[PDB]
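Visitor: Let me give you the structure first, and then I'll get to my questions.
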Amino acid sequence: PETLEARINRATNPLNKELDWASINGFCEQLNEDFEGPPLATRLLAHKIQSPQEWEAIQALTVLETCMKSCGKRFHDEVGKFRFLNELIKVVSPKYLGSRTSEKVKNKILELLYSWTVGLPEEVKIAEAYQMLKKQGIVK
Amino acid sequence: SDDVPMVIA
C-alpha cells in the first residue's frame, strides 16, 4: 500500500501508454482511508491538472472524474469548495493559464463541471462556478 | 468551510 502521492504519480505518469485503471481506481479507494486523505487528494489533483504536459493533465482529470462518480461526502465537499474549483477556473481562464492550455483539457474541465451541476446539485459552489463561467463567456 | 473567495475567470 502506497501514499496518495505515489498512487497519483502512477495514475498520471506522462509515460503511461494508456489509462492505468488499476492505479486510478486504487487512488479513489485510498483517498478515504484517513481523515485528511480527501483534502490531500484534491491538493494533489489540482497540481496535476495544471500540468503543461497535456497527457499528465488529461489523466488527472480522468482520476478526478472517476473518484467524483463514487460515493463520498468528504471528497465531494473538497472538490465543491472554491479552494479546489479555483484551480480549475485558472486552467480555463485566459487571464491565468487558459492561453497555453489545450482546448482538449479546457473543454474536459467544462464538461465535468456541467456534469456535477446536474449530478451533485447539493454542491452549490460548483453551480456558482459554472454560472460565472457562462457569464464571463467561457461557456460556450 | 473554511473556504476562499471564488476567482473570476
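Just so it is clear, chain A uses Swiss-Prot numbers, and the residues here are 7-146, in order.
Including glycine, each Cβ sits where the backbone N, Cα and C put it.
Record note (Swiss-Prot) on the mutagenesis of A:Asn92 to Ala: Abolishes interaction with IGF2R.
I would like each feature placed in context: is it buried or exposed, what are its neighbours, and how far apart are things?
Guide: All chains included, 19 other C-beta atoms sit within 10 angstroms of the C-beta of A:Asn92 (mutagenesis position). Mapped onto three states, the DSSP output places A:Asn92 (mutagenesis position) in helix.
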